[PDB]
Each structure stands twice: as C-alpha cells, then as structure tokens.
Amino acid sequence: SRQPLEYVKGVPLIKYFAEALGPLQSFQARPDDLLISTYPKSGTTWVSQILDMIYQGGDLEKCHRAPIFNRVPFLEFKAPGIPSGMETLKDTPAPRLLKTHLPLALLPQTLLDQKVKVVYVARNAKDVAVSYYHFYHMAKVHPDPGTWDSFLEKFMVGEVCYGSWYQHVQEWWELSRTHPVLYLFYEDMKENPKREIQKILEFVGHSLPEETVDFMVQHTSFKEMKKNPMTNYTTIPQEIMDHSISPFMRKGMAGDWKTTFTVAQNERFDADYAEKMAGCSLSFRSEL
Ligand SMILES: Nc1ncnc2c1ncn2[C@@H]1O[C@H](COP(=O)(O)O)[C@@H](OP(=O)(O)O)[C@H]1O
Ligand SMILES: O=[N+]([O-])c1ccc(O)cc1
C-alpha cells in the first residue's frame, strides 16, 4: 500500500486516480450539471452538503439517502473495495452534483464545452497544508507524508497529490473571467455561512424560505457535519480512511495553523508565498 505519486501532464496524482482518468475520458457532461471544484482540504465536503441540501429542497431525510461521497460522484476517484467515481456517476440522477480536485490541465473538456456551472472553494494555503498533512496519514492511499516539516517542503513545491495549491487557486480564479464560476472562500463561509449560502442559492437560481436557510446553516455546521455519519466519511472502509489516526472532520477552524507552523516555517512560507502570488488579485485571510 501507500504507493508513490504518479505524474500526468505535470500533475502528481494518486496511482488509482491516475488510472481513473482512463474511464473518466468517456464521461459526458450535462448542461444542467454543477461542478464542485476545490484544491484538497479547502471545504469540498462542506459546500457539498450545502448544495445537496439545496438540491433536496432543504429536506434532511433525503440528504441522508446515502453518504456524501455517493450523493456527489467524485470524478477522478478510485480505490480498492469501493465503487469508482464514474461507477457512482452512472446511478446519479440529474440534476447532478459533481466533485473534483483536478487542475484545468486534466479537467474533462466536456465540462468546459457544456458551460457547466462551477462552485469553486478556496482556503488559505497554511490551513490547507496542515489539514492536508493529517489527511495524508488517515487516507491510506496517499504516500507516507513523513515529518510535518518535510511535508511542508513538498507542499511548497507542489510535490503533493494534485500539484501546486498556488497554481490551482489562481488558474480557477482566472477561469471565472470567462466561465460561470462561483468563487468562494472557506474563511468567508466560516465567518458568515448564511451569507455564503445565500450566494450559492442565487448562483443556482433556486429560492428557499428564510426559515429553511437557517435550517441548512445549522446542519452544514462543523458540529452537525461531524456528528452526521452521511458526511463525516466514517462509513468508508478503514483501509481507505482510518479515523483513529485522524478524523476527516478534524478541527474545522480557520487560523488553527498557528499551533503547527514554527516561526521559522512561517517566515520561509510568507516569503515564498509573496513571490508566487505576486501579480494576483486574490486576497486570502489566514485567520478570522
Ligand atoms: N461544516 C464544516 N464547517 C467548517 N469546516 C468543515 C466543515 N466540514 C468539514 N470541514 C473541514 O473542511 C476540511 C476538509 O475539506 P475537504 O471537504 O475539501 O476535504 C477539514 O478541515 P480541517 O482538517 O482544518 O478540520 C474539515 O474538518
Ligand atoms: O483518498 N481519498 O479517499 C480521498 C482523497 C481526496 C478526497 O477529496 C477525498 C477522498
């Protein structure tokens, strides 16, 4: 187990995900599809539960029909002893919610041609790094992360699954110039969920009562999503995700990275960050 990363068109991927690209090549997008796109650990599950609730008219019992990773087919997903994304996509009724972490260089062209609405979620790089480090441990398909300091170095050169975080957030940010993309921030959602949920509702064209919006706010909170077995990823085989080493719903906080980053690491990171994000109108908040 724990295979090394396999590169494809310049993007380092989990071997299985790489294999999954093959059958994924036949995927055909519907005009009414909606794509959830994120760099790993940026709130994919969060916004997935929000969107599903919306899609179910706020009905909490419909959202319980199956695990979040079944309700929302993970495009490039593949792992032993469990249906692949595409396999799940076959039993997924429209309108469909889709998930991916694929950079534009690997994104199925059909999605751009069909002008599929996109809800992109971005999170500050430091929290992404920490969250992603613990995820490497608990998601057994990933390679050995090693020490934090070592993983951090990888993360900075984009030598982790799905490549550079700096490229990812920037390329999709630029795409929203010519493609219908709702660009959201994990920090914003954490700050005022109801506000970001209203945004999403508008973007998807739907409309729900004030009372229902508050209802979704409650059940999209870290607390409820941590309790909820249809979103906390606890129903996935232990060989793919072992929560004993670190739970999927880990902390759910913005700014928690301060308890992991050493002062030296922070300074080295802030300097590098400055270069890479030089000439970019993106503005991230490392804390609330
Ligand atoms: N409802 C929620 N509110 C805030 N954060 C949430 C959340 N649900 C999940 N998260 C956090 O989102 C991150 C995972 O995102 P993703 O779905 O893209 O993999 C994890 O962060 P942490 O590891 O900092 O706790 C997880 O705890
Ligand atoms: O390895 N995994 O099981 C994963 C990896 C990434 C992700 O967004 C969800 C699950």
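The residues of chain A that appear here are 8-295 by Swiss-Prot count, in order.
Looking at the header, which is where the method is noted, we find X-ray crystallography, 2.5 Å.
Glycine is no exception: its Cβ is also placed from the backbone N, Cα and C atoms.
In Swiss-Prot this protein carries:
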- 48-53, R130, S138, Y193, 227-232, 255-259: 3'-phosphoadenylyl sulfate binding site (BINDING)
- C70 to S: Increased sensitivity of enzyme activity to heat inactivation (MUTAGEN)
- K106, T107, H108: substrate binding site (BINDING)
- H108: active site, proton acceptor (ACT_SITE)
- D249 to G: Increased activity towards p-nitrophenol (MUTAGEN)
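This view paints the features noted in Swiss-Prot onto the structure.
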| residue | record | contacts (Cβ under 8 Å, 6+ apart) |
| --- | --- | --- |
| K48 | 3'-phosphoadenylyl sulfate binding site | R130, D134, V135, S138, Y139, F142 |
| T51 | 3'-phosphoadenylyl sulfate binding site | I43, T45, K106, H108, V128 |
| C70 | mutagenesis position | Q56, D59, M60, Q63, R78, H226, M237 |
| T227 | 3'-phosphoadenylyl sulfate binding site | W53, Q56, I57, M60, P200, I204 |
| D249 | mutagenesis position | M145, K147 |
| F255 | 3'-phosphoadenylyl sulfate binding site | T52, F142, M145, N239, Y240, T241, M248 |
| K258 | 3'-phosphoadenylyl sulfate binding site | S138 |
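Listed recorded positions: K48, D249, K258. Those with a CB atom under 6 Å from ligand 1: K48, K258. Same-chain neighbours of the substrate site beyond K106, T107, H108, judged by a C-beta within 8 angstroms of the site's C-beta center, are, in sequence order, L42, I43, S44, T45, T51, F81, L82, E83, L105, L109. In this structure the C-alpha atoms belonging to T107 (substrate binding site) and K230 (3'-phosphoadenylyl sulfate binding site) are separated by 25 Å. Cβ contacts within 10 Å of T107 (substrate binding site), excluding its own Cβ and spanning all protein chains shown: 23. With a 10 A radius on its CB, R130 (3'-phosphoadenylyl sulfate binding site) counts 29 other CB atoms from all the protein chains. Packing around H108 (substrate binding site) is summarised by its Cβ count: 24 other Cβ atoms lie within 10 angstroms of its Cβ, all protein chains included. Taking each Cβ in turn and tallying the other Cβ atoms within 10 Å, the top scorer among the binding-site residues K106, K230 is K106.
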